[PDB]
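Here is the structure we will look at.
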Amino acid sequence: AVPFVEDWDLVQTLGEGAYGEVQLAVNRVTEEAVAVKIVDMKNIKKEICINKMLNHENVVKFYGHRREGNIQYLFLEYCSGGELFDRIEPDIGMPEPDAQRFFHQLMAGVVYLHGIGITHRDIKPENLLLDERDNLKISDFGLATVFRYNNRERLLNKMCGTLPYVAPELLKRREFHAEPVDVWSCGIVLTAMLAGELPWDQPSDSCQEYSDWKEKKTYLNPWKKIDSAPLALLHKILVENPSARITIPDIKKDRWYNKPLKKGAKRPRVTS
Ligand SMILES: NCCNC(=O)c1cncc(-c2cnc(Nc3cc(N4CCOCC4)ccn3)s2)c1
């Protein structure tokens, strides 16, 4: 009923790539911010379909979409804190309490997705967004797929993801379970947060850094920068055999996962 409420000004480029572009949109009337993903169809149907299923505090909300010929406009939750990628200091990482809080939020989002039978397939710091309160939100379902339907699991076979984050089974096996692949990429994200370095270009025996890890050479980088408690968790996540790999219910029982480290948000206080 209120005129101009449907008008959005595209004010800043959030991202640009092969997929198209992401723009920060500001409502003409309310000044509400949304991210608008603009896809040049000249995959998107699957992304919209998957987005319509999502409703979780650690998953970028989907508001709807509009088609204007060969161009689709996806109205998505705007995350003002940007990418988790930019919170990782190169060769350092970030404070262990911050990494633990982000890891708890990432596990919350992943448990949710797996619970509704969705696998993200490209978990990495570039796709993990932060809102105004530094809450982590999983974004970009362009590579996502349904791995469970009608309570029946579908084994995956497509090569999807980003090499440094990809699980070794995706490189060595024709078929693989979806869930351990997302668990592995979360372990690589945790490594990046705690060491500000990726451990290997890819999880192959031909890759020295990977062979060194399997040989337990933790006196080497990035492992030497990581405390024994999170390192013990990484030893359980970064397991080559996906059947032996720790599951999320067990990650929630891990000693480091449950270790008190982080104080709550900076609340206003006065003395006397
Ligand atoms: N993953 C690549 C394609 N993107 C998506 O699919 C995709 C899918 N769903 C949602 C989104 C976004 C939502 N909020 C965002 N905020 C944001 C803030 C930035 N900041 C840096 C510049 O100043 C402003 C804050 C920088 C970059 N992004 S991106 C993107």
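Sequence positions for chain A are given in Swiss-Prot numbering; the residues included correspond to 2-43, 51-280, in order.
So this one's X-ray crystallography, 1.6 Å, going by the header.
Positions of Cβ are set from backbone N, Cα and C atoms, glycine also.
Annotation for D130 (mutagenesis position): spatial neighbours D148, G150, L151, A152, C168, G169, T170, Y173, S193, criterion Cβ-Cβ under 8 Å with sequence separation of six or more. Taken from Swiss-Prot, the feature active site, proton acceptor covers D130.
The ATP binding site annotation in Swiss-Prot covers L15, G16, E17, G18, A19, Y20, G21, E22, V23, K38. Annotation note: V23 (ATP binding site) sits in a strand segment as assigned by DSSP.
Among the mutagenesis results in Swiss-Prot, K38 to R has the note: Abolishes kinase activity. The residue drawn here is the original one. In the three-state DSSP assignment, the secondary structure recorded for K38 (mutagenesis position) is strand. Long-range C-beta contacts of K38 (mutagenesis position), restricted to its own chain and to partners at least six residues apart, with a cutoff below 8 Å, comprise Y20, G21, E22, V23, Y81, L82, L84.
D130 (mutagenesis position) carries neither a helix nor a strand DSSP state and counts as coil. What Swiss-Prot says about the mutagenesis result for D130 to A is this: Abolishes kinase activity.
Looking at Swiss-Prot, the entry for mutagenesis of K132 to R says: Strong reduction of chromatin-associated CHK1 ubiquitination. The number of other CB atoms found within 10 A of the CB of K132 (mutagenesis position), across every protein chain shown, is 22.
Within 8 Å of the centroid of the Cβ atoms of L15, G16, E17, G18, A19, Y20, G21, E22, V23, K38, where the record puts ATP, the same chain has further Cβ atoms from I39. For the recorded site, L15 (ATP binding site), the DSSP three-state label reads strand. Taking the Cβ of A19 (ATP binding site) as centre and 10 Å as the limit, one finds 5 other Cβ atoms among all the protein chains shown.
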